[PDB]
Amino acid sequence: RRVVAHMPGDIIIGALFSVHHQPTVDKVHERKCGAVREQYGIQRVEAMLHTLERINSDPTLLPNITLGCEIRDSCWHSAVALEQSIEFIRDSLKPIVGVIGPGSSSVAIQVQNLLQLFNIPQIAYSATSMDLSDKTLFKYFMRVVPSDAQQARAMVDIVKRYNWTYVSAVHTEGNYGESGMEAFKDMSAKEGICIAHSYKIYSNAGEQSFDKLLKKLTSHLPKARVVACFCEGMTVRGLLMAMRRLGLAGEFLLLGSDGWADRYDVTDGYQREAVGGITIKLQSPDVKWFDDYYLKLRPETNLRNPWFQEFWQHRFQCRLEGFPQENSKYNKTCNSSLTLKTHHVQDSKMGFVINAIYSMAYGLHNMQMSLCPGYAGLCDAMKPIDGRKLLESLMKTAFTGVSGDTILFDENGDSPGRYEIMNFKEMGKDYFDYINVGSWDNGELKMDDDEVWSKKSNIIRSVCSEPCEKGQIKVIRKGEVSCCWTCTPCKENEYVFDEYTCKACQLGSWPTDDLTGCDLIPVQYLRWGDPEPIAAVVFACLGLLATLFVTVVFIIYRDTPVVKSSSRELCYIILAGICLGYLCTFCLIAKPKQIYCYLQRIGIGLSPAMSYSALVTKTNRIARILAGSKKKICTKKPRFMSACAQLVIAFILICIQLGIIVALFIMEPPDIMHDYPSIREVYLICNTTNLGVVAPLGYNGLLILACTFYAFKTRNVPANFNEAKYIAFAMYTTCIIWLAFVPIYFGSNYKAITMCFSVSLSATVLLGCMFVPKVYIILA
Amino acid sequence: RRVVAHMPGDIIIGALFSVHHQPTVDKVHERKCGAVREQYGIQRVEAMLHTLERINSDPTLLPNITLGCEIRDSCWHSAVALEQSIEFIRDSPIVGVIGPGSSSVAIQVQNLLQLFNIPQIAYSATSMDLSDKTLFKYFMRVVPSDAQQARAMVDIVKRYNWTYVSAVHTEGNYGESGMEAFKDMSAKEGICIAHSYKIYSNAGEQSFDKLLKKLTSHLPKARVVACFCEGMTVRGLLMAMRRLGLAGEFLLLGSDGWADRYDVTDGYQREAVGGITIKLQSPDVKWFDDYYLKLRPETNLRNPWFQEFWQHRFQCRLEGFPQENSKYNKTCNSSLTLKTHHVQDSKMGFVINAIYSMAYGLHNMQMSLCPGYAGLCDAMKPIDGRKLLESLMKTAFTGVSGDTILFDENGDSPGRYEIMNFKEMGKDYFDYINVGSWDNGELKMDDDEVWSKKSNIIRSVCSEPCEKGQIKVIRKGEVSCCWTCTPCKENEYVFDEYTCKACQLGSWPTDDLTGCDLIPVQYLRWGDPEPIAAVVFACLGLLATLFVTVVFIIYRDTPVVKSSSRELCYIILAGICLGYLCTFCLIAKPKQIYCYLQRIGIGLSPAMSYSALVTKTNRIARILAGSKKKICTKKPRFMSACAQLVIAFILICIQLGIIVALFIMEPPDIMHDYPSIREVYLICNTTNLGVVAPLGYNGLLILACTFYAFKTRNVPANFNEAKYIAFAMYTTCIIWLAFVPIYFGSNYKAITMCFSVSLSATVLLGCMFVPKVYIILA
Ligand SMILES: *[C@@H]1O[C@H](CO)[C@@H](O)[C@H](O)[C@H]1NC(C)=O
Ligand SMILES: *[C@@H]1O[C@H](CO)[C@@H](O)[C@H](O)[C@H]1NC(C)=O
Ligand SMILES: N[C@@H](Cn1oc(=O)[nH]c1=O)C(=O)O
Ligand SMILES: N[C@@H](Cn1oc(=O)[nH]c1=O)C(=O)O
């Protein structure tokens, strides 16, 4: 059958050490475990035996009690451990007070469901899953190693510290890996990370599984350099063997969780590729006295340990003819000169085994005096020993570990602990080692970043998209995970608000340089410069001087018959109208202000009114004089209107236009409004509407029609130096100009300026072609 | 400690069958169950014993080899799971084990089974999670999954349209999985589960009382209790029912466990009535009953509990045996047997059928391994149920109930339930009566036998439907169970049971709020109340105009009427007559031909019928223009002659131009106006802006002729025809102007327009034309 190591004693404590290897996938119903594991196996078994010798040899710790122990392998498998636990239970009814936990996590769960029923305590020295920390489904489980809830924090801390946010996660099958991922993935997706794709694999999978798993892990090759391997010991060995088989040459930075640890086993022989691997590991101080004891142990005196012979056969690949287990498959023989100090390595999680054994011993020590303090040993109270009373003693007991740190069990049945962020490098020529490169204690991630990455060119940040935050280029989500954001620019008026909002700045403002904020775009207008404004004001000045000259002539020459014959006051009216029309641009272009904003309307409307009204009335009177004299039969109506009625009718014809202007001014208050052709530019002009300008325009258009009709009715008339012979052309010109005005004004983009030119043309065509003629007549 | 009735044999097969009642609350750690299960334990142990002896004594099943057995009393629960595992873990011989009573009592056993490959067939477990073979590989059963039970429960609660239910349940894998399935597959369809109270089977009086008081909190709302209540839970709830003395005010509804059993209802004759109770179909086994009746305490000693079982059954004592139990005062005489008050347990045939299932699987393995030898050859020396379970996977054979046994992939024998109740046959003897049968999704109950009156139990309904015509249901914030039903808008029809939408302008929702409809418009046509006198007025105006036209054209030769003009008068006649034409053309159903005709009329009619008057007044003023001054006035020509016709035509062309312009702007078409949500009509596209322009031009052309006629007023004309034309024309203008209020002041903006046109016509005729007729009369 299967060999079982035992230690005689009144009280026997169980133990499940992964003495052999995990049974090969080929066939497990035969329960054929694989090879013998040294570090996880024989060292742990000898630790058990030797520490039990120390305990039962210690007078102060469990006096007069020889704690025997039954040691059973477990081959690190769901299968063999269950059968061994069954053999524990069948003999429970010599009794077995408690067992020392199995190696992995899933095996711990499976043994725990069995052993919680029968009040048999268990102490696991390596199981590191959250699910076992629950005290409802696994109410009766205890361990001396902190949960992985304090390890997923370590990984999130590392992956945050080095800016990575796009990584690929491989977790070994079983409860340990699945729980570890369901911790790390959630805890990083919450904080700052987005996992590429969380794979899975079996520890003992075939070479094809790794040969394809490397293909998936290189699928994201230029974006996933951080293999978040939450993996057991053998799985990382599998990926490394795959790297060697396929030829990956260090293109990865592994992150080995716990099962990798500083264990040389996983990478020995082929440690040429794991370089850069950042591997967490529980803080396990070394033990020296046991190390010397084990080193000086030889097969000749080792009989209480049954696996020692084949272990000696394995490590030194030879034969021991002095023992029945000759292992004839080997050719060479083993000599006594060989000693264990040659290439000796001590497993990482070794002090935890002794810590667990000490915890069990101290629980028994507490329970002894919890009932019969006087008696030294197993009194009548504990003859039917009850694990119920031992459970609370374990809950409350707190010894001092061999390393030194005090051990306490919380309500969850675990113990606090720290970590150690080791790392793998290349020191010598073909010589590699696990340098301590940091530490971890309740979030205080300390890492000697200087020791590794001897340059500043560290590993690629492994982010899907570079920090695309340059300038106005903004990041937007691709409709998927935030690893690969879609990065796009914003438009000229579209201002990046905080980090991604491509909002558009308001119509009045402009997004400033470097997309820092919105600035109100400076306004532009016509102050005094530019070619056309100064040209128009010079035009106005010339017209003003000419008009002043003509008015002076006709006021200092009011007696001569060449001009006194025509209505002197009507000429005075037209002169004043032309003067104000010229003056309109003198205030139309200066600067748009509240005060001038209505003077502009005053000019543009009022001026043409009397500029043409006196002309219309004069031409109507002339027509009536001539048309009535065409027949001249009687025509005995000397007065008609005549007299001074011309001045009053001009007053009233001014008054109507004044009223129209007042009505517009009241209905449309004069004030400056900001205008803009496009968003690129902003202007400022008066608030006069599309209706404001044209409100007094018809009153003058019809008046122009009336005067041109009466000029037609006169046309060629023998008068005082034939004024009408030029007034006709003047009216033709003013008609065509005022007709061409509307198309030019509407849709001009230069509405404010063309008013002055239109008024200037209307003024000059009238003045020159109806007043100037008589001026050189004054010369004669 | 626990006593075991060991039966030796060549092949010993294990099993897990309860004997006494469930463990007491304070005796859990003592590992000692309490009172005796009279109808369960002895029945099941005698069942295994008798079927085993009949199987081994029959060469047709496992020939030349005897069959042994070994069990450990479990008393239900996982409390004695310690003892069942103590027996189990023996192993390596074990070739067969049979699943214990409760599902959770067997699930961990199955988990352990999956490791070292021992077969196990259940008979009372029902949980669906056990049907999964991924993690429960070596588990089997001869009863179906609880999914069928849940489906049956949903079917029962929905057939009698119970919706708002208050659902207690038991605990373990039965209650939790059963309630998850029942809730998921019930509340989806129509069911309103109030809550799912949880309670252990052996609970105390206080917990049962508080649970009952929570259940009695919805008395007019949920009068059923959708128990997954186990037998013990029903026991306790009925204890509470009696101690409080509930009047059965809510109708119980048990589950798989509670069954027809007299086990827990007794003493409470009138209470728990109406207990619809799903029970598993199993005919009573024949050869078990007589063999059980043959058992006597002195004759049979191999069964340990059997000796004191008589003292437990009959209130007496056995002096002749060490199991005295002196607590009983009376003594047992030689006049007692098991025939009196006998009851056979319902869940009986499943045990025997499962035992036969495993025996036939073992026989199949026996033939398959070494056909040469019938018995135990060298092949069975390596005891291994791994191949045995694979052999029995496909095994099929007839069951003792006349049916067969087949193990599907899920490993449950197909079956069916019964839906049977509790009623009141006669005074002081109240008995259940099998009143239904459910089968694989095909349902059937004798709804008549249940509720053998008109009165039923109050429907498990939170609120009445209250869908009377329009009152529409709506939620409150809780689950879709209780509705504050409310009617929608009068113009809104119920889109569905909880949605409404307003009808379009065409109409309002029809009767019963079934949907929407279309109102038959309605409009103004020939007939009607008001137009009774309208075309009468129009025809009287026609009579007047025809009379005046015939008298004028018959007296046209005399220059009496030729004093001023001839063509202008004819234009007046034409205009007034066509205005009457307008008032005919209106007040009808508007169509495409009518639409533009309306515009043409109410446009050019007053236009020309007043423009001719304008020109005539112009002519008379021009005649009297020079009379006042008469200085020379040697311009008698001007235009005159026939140029008055030209001036009239050029004057009237503007109105036609504007009319055609608005005709282009507004095409002649008929639209459905909406004066009110209730009613609609049909009318042209004419608007205020459409009508005001021709009316404006006609005002422009009426003002001038008013002014010119007033300038004329009293003149020495032919009989001074101008005396009355202006006198009535002032009224003409005042009525035309004062019309705008009435037109834009009521919904009658066609009949008023017609009356306006008719009046504005008749006033011109009666003044400008009536006197001249009397003139040419004499
Ligand atoms: C990356 O992480 C390190 C850690 O301090 C630090 O440089 C910084 O916070 C992150 N960003 C860059 C650009 O380094
Ligand atoms: C609903 O319940 C009433 C109550 O008497 C019953 O008559 C009817 O058959 C049930 N089913 C339907 C579909 O109405
Ligand atoms: N990480 C594992 C333990 N463990 O896995 C290995 O591969 N070695 C080792 O110690 C767990 O805590 O479940
Ligand atoms: N009550 C259980 C079923 N059940 O009750 C028993 O007593 N045995 C049994 O299988 C349920 O509601 O599902």
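We number chain A the way Swiss-Prot does; in order, the residues shown are 25-117, 141-827.
How was it done? The header gives electron microscopy, 4.1 Å.
Quick reminder: no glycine exception, Cβ is built from N, Cα and C everywhere.
Per Swiss-Prot, the features are:
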type	residues	note
BINDING	A:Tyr64, A:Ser152, A:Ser173, A:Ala174, A:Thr175, A:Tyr223, A:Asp305, A:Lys396	L-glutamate binding site
MUTAGEN	A:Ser613 to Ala or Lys	Increased constitutive signaling activity
MUTAGEN	A:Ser614 to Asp	Decreased constitutive signaling activity
MUTAGEN	A:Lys665 to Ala	Increased constitutive signaling activity
MUTAGEN	A:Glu770 to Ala	Increased constitutive signaling activity
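In this view, the densest Cβ surroundings among the binding-site residues A:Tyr64, A:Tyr223 belong to A:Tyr223, judged by other Cβ atoms lying within 10 Å. Using CA atoms as reference points, the recorded positions A:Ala174, A:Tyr223, A:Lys665 were checked against A:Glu770 (mutagenesis position), and the closest is A:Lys665. Most buried of the recorded positions A:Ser152, A:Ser614, judged by other Cβ atoms within 10 Å, is A:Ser152. Shown in sequence order, A:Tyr172, A:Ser173, A:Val192, A:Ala308, A:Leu329, A:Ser331 are the residues of the chain, 6+ apart in sequence, with a C-beta less than 8 angstroms from the C-beta of A:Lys396 (L-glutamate binding site).
Least packed by the Cβ count within 10 Å, out of the recorded positions A:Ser173, A:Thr175, A:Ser613, is A:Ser613. The two recorded residues A:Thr175 (L-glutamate binding site) and A:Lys665 (mutagenesis position) have their Cα atoms spaced 115 Å from each other.
23 residues are missing from the deposited coordinates between A:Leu117 and A:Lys141, whose CA atoms sit 8 angstrom from each other. Here the C-alpha separation of A:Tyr223 (L-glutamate binding site) and A:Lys665 (mutagenesis position) works out to 113 Å. Distance from the CA of A:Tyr64 (L-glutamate binding site) to the CA of A:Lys665 (mutagenesis position) is 127 Å. The L-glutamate site in the record is lined by A:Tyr64, A:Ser152, A:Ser173, A:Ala174, A:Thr175, A:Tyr223, A:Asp305, A:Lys396, and its two most distant CA atoms lie 18 Å apart. Within 8 Å of the Cβ centroid of the L-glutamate site, not counting the listed residues A:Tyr64, A:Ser152, A:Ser173, A:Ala174, A:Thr175, A:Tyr223, A:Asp305, A:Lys396, the chain contributes A:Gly150, A:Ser151, A:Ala171, A:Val192, A:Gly306. Highlighted here are the recorded positions (A:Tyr64, A:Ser173, A:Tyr223, A:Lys665) whose C-beta falls below 6 Å from ligand 3: A:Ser173, A:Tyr223, in sequence order. There are 25 other CB atoms within 10 A of the CB of A:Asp305 (L-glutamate binding site), with all protein chains counted. Cβ neighbour count for A:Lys665 (mutagenesis position): 24 (other Cβ atoms within 10 Å of its Cβ, all protein chains included). Sequence-distant contacts of A:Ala174 (L-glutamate binding site), defined by Cβ-Cβ distance under 8 angstroms and a gap of at least six in the same chain, are A:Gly148, A:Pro149, A:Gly150, A:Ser151, A:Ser152, A:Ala155, A:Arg190, A:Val192, A:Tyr223. Distance between Cα atoms for A:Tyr64 (L-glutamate binding site) and A:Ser613 (mutagenesis position): 133 Å, as a whole number. Here the C-alpha separation of A:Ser613 (mutagenesis position) and A:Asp305 (L-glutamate binding site) works out to 119 Å. It is 117 Å from the Cα atom of A:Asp305 (L-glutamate binding site) to that of A:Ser614 (mutagenesis position). The DSSP secondary structure for A:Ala174 (L-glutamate binding site) is coil.
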